[PDB]
Amino acid sequence: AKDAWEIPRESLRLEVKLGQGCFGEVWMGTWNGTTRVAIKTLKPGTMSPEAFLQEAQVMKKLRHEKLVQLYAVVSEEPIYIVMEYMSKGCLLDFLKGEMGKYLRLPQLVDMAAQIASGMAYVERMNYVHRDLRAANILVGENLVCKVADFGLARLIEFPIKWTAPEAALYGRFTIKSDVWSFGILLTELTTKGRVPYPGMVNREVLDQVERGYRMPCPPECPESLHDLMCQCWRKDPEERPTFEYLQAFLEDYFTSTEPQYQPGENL
Ligand SMILES: */C=C/C(=O)Nc1cccc(-c2c[nH]c3ncnc(OC)c23)c1
């Protein structure tokens, strides 16, 4: 028995590869002959069909302007998850590539504010994302940024570099472990997409972060924004800020917190 998200596969056409998802290719396509969509597919043997479809099931419950929106599901093999098309690709590639070279702090903080707004919704809905990072943010026209890849997201009831230590070690995933990941994402934004903890392997990251080590202020990043990162990286997850606070802080940043900001060479 199917629900009202289900469509027939013949209503989809797949034009062009957009890249590799976690478990199969993602394609740009059209739906019902007039809607541009993205279509996540499942590579054979990677994982079971319904484990793949848990991603679609979580997106059925989520609807916000800063989260990539589910459109439709084909729940018979070959499975397709059909969703909103984001024309500028993943944020990580955007930051690393030609276009991000001219991004400066006002645009980067505005992207962080949009991401914080989507995560504030996740927060209000009592969900956790667990895979928050620049590779899982998608960019659209006018530099809209949206939270994507809900493959691990879940109603509240792993790469150590982005994952809060209590989640990596003990599996304690809460919205505060996502707040930690958002702090790491802020470093990806202010370094034009560099890998966090440069020159450290995972085991060193784990040992050091447990000893109190935190990344220093990126070059030309204001101390006030590095302070925000350090708050997101507090050892005690309950001392980390809420996404509601991060959204407001970042939206108001250049009036309330850095009214004297001056452009630099890179930020
Ligand atoms: C950061 C690299 C990366 O993950 N790129 C990437 C892979 C697969 C798909 C996409 C992509 C691009 N536009 C999209 N719109 C909607 N959904 C997507 O994937 C789910 C999109 C980028």
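Chain A uses Swiss-Prot numbers throughout; the residues present, in order, are 256-412, 424-533.
If you check the header, you will see the structure was determined by X-ray crystallography, 1.9 Å.
Any Cβ shown, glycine's included, is placed from N, Cα and C.
What Swiss-Prot lists as ATP binding site is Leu273, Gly274, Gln275, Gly276, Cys277, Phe278, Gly279, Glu280, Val281, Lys295. Feature annotation from Swiss-Prot assigns active site, proton acceptor to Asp386. Swiss-Prot lists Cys498 to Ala among its mutagenesis entries, and the accompanying note reads: Significant reduction in S-nitrosylation. The note that Swiss-Prot attaches to the published mutagenesis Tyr527 to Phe is: Constitutively active.
Locations of recorded Swiss-Prot features on the structure.
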| residue | record | Cβ contacts under 8 Å, 6 or more apart |
| --- | --- | --- |
| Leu273 | ATP binding site | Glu280, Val281, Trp282, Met283, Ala293, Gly344 |
| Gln275 | ATP binding site | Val281 |
| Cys277 | ATP binding site | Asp404, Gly406 |
| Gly279 | ATP binding site | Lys295, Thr296, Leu297, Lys298, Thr301 |
| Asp386 | active site, proton acceptor | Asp404, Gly406, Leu407, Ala408, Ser447 |
| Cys498 | mutagenesis position | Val445, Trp446, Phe448, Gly449, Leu452, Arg506, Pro507, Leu512 |
| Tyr527 | mutagenesis position | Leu360, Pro361, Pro488, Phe520 |
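Gap in the deposited chain: 11 residues are missing between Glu412 and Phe424, whose Cα atoms are separated by 20 Å.
For ligand 1, the neighbouring recorded positions among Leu273, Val281, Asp386 are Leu273, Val281, by Cβ distance under 6 Å. Taking every pair among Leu273, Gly274, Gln275, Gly276, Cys277, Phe278, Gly279, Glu280, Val281, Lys295, the residues recorded as binding ATP, the greatest CA to CA distance is 14 Å.
DSSP classifies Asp386 (active site, proton acceptor) as coil under the three-state reduction. Secondary structure at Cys498 (mutagenesis position), taken from DSSP and collapsed to helix, strand or coil, is helix. The number of other Cβ atoms within 10 Å of the Cβ belonging to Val281 (ATP binding site), over all protein chains shown, comes to 18. The secondary structure of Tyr527 (mutagenesis position), as reduced to three states from DSSP, is coil rather than helix or strand.
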